[PDB]
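S.K.: Just passing along the structure, written as structure tokens.
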Number of protein chains: 6
Amino acid sequence: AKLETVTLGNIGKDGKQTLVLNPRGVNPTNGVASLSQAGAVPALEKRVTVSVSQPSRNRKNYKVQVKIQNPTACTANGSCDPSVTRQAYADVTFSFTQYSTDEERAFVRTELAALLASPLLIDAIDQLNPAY
Amino acid sequence: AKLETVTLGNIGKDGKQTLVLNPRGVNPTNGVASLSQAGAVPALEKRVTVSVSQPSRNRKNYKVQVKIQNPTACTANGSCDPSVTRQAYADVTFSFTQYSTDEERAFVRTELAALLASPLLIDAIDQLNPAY
Amino acid sequence: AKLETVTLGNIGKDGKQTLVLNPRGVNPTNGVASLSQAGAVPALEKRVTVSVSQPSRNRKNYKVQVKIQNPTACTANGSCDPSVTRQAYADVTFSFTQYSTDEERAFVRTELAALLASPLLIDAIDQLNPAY
Amino acid sequence: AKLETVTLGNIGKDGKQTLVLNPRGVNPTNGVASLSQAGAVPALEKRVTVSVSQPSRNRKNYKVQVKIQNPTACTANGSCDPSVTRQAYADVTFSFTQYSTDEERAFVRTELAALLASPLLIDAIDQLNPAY
Amino acid sequence: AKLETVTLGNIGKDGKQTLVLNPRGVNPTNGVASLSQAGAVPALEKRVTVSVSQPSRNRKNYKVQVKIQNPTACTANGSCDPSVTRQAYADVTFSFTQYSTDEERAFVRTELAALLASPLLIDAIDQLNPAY
Amino acid sequence: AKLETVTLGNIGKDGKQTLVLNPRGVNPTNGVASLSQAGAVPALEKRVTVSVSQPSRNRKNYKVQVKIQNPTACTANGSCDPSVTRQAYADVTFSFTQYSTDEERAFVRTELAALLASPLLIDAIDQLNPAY
């Protein structure tokens, strides 16, 4: 799963904009991989972090944590540094039994990708529409 | 958010399998959508929960969670009553503040679909890979 | 009483403004339709709640309820994300006998629209004068 | 808002009927003033009664309460009390704060008239149809 | 089982078509899906509604409840407001197994449809005869 | 309501099976039909019973109830005495006034058969799809 630049295009309500997710690296103390390198000033900018586990004797499974961060910087009208006042984002945790089938794992992946394109979740997220 | 036409396509390594969910109602006391058209029996295995998109004064901030179960059950040796042995489960929280806009919420939802489509999450899930 | 956009023509003291009440859905634990215009997580959000129901046979009658909310606040000067501090609203409950026809129920609905547009209710706002 | 006769045209199921509500006054210890059919008996049958604040001792608030009743009087089997019939009232409240503007209040009054004319309330009231 | 108008007939002893249940929608708090005849007055119509299930994992029994109401009303000796003097009724609940099933329920649904034509019920129900 | 073996055709999803319910006497109360299937195991597992309306008395001692019970066994290889692992069931209650013609009684049984054959209940019961 080489941490190569990921470009996610055709995103937003109408599928019109893009995000560059250019890798900062993988953390040596915890296995966490993260995508940044936007050229933009830190903590105001959009970031994507994906961490993984090993099929450890203490878990019997493999996990993937996918967290997307797209905070808004605001900026007080005065002083110095800008700062985030608004959070607007999501965190997907996956669990795959170490003895699971790869296709089962592959289904879970795309099932979410497909739900994210489903009118029910589109309305629940973009319009904040109550299900029914 | 009307419950209708929810089919998840491009499921699996080949991008060819589908799962039909077309939710047909929500939990009457919680506002929780129940997604599965797997079959009279398979609907007890292949399941998606999407909730709670219903707004409130005691929520302020907006949150939706999606719970995806894609289990395989094994038939008893020489008997009735098959049961699940393997998952292949995902659970995502979408969390936006009280003042968030639709474009940012949408950005993330479509960003996740694009991210799932991206090779980084294909090898992370199918080969269980750290990002190298 | 479908979850279709309701466009309200000419409103306000001089009959000049209009609303587009983009439907969101029915809040399932409450059973009430909800329309709102921007789709932002609400504070300063126009909101319309509508329902028709059949109470249990302790009440033995039919009801329709409508609530129209008009929140407002001043600018969060020097910062971001202003809250709602003031709200005006309509709240109408229509209580009907189960043996009544649609036409009389309609008279109650239509007479109110005709009366709301009449000089007495115009003065009970414009001047804020008491009724005699 | 001293009462005056109000002619409510374009009313009922087809939006084509006319009903005239003539004033009935009392010093409004009971804040509700009355507009009703000329009578003598119909005056006590089809009526709208209206209370306009005059905020209470709690310094709350500007409001208007309109109560609309349109019974079907019926003469049958030799009786002498046709005026005793089917209920009830549409209880209408225009709810405001203390220093709401006249424009804010007017929107509530005219938005409601505009919504009463909308298919959403037409079907909820005449056919008693649910939002689905 | 999307609600749609249901036409029923050859129900009475004359073999004639009778019954059409038109308005549709589901009360989401109650889990009750309508169909009915009240073109104007609800209190005089015929109704068939179904309780629409979604069992917990501690039951898995998707009970379907078919509620049948067939009231008869009179004016006859009066000028207005017909009201119910007699009512025929049925209430049928269908159980489901803990692992679900398929054909076995089809047998129960169709067994009952066939059973209702059995000479034992024709007299046990039409003449109220004890079986004997 | 003479006791005779009841033979019902049109059973199952394709309408091709036949179920035969042989009398087992009437003593829960006189006339409560007890009809069971053929063979030692079906004699334990599959049956239909029918309740009995009484001579006047307070109208509590009424309501024909048809109970369709279809438990089914599973066996070990070479096992003697099969036992139930699944049960399908229909709890069918009828209610009439003591004055309800003869026609209404017939009407409700056939209306129910007409509903059971309807796509609305085919999907609610065989496909487990809520009627939304």
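Per Swiss-Prot, chain F residues shown: 2-133, in order.
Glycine residues also receive a Cβ, built from the backbone N, Cα and C atoms like all the rest.
From Swiss-Prot, for reference:
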MUTAGEN   F:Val33 to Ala  Decreased RNA-binding to the viral operator and loss of repressor activity
VARIANT   F:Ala34 to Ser  In strain: Qbeta_3_FR
MUTAGEN   F:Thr50 to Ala  Decreased RNA-binding to the viral operator and loss of repressor activity
MUTAGEN   F:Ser57 to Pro  Decreased RNA-binding to the viral operator and loss of repressor activity
VARIANT   F:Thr76 to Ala  In strain: QB_1 and Qbeta_1_FR
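I'm curious about the neighbourhood of these features; can you describe it?
M.R.: When Cβ atoms from all protein chains are considered, those within 10 Å of F:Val33 (mutagenesis position) total 19, not counting its own.
Contacts of F:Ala34 (variant position) defined by a Cβ separation under 8 A and a same-chain sequence distance of 6+ are given as F:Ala2, F:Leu4, F:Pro24, F:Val27, F:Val49, F:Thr50, F:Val51, in order along the sequence. For the recorded site, F:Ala34 (variant position), the DSSP three-state label reads strand.
In three-state terms derived from DSSP, F:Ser57 (mutagenesis position) belongs to neither a helical nor a strand segment and is classed as coil.
The Cβ of F:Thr76 (variant position) has 15 other Cβ atoms within 10 Å, all protein chains considered. Annotation note: F:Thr76 (variant position) sits in a coil segment as assigned by DSSP.
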S.K.: Expressed to the nearest Å, what is the distance separating F:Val33 (mutagenesis position) and F:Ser57 (mutagenesis position) at their Cα atoms?
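M.R.: A Cα-Cα distance of 18 Å.
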S.K.: Using a 10 angstroms cut-off on Cβ to Cβ distances, just flag whichever of F:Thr50, F:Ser57 is the loneliest among these mutagenesis positions.
M.R.: F:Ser57
S.K.: List those recorded positions among F:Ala34, F:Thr50, F:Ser57, F:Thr76 whose Cβ lies under 8 Å from any Cβ of chain E, in sequence order, or write 'none' if there are none.
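M.R.: Listed recorded positions meeting the cut-off: F:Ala34.
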S.K.: Quick one: Cα separation, F:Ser57 (mutagenesis position) versus F:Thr76 (variant position), in Å?
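M.R.: About 49 Å separates the two Cα atoms.
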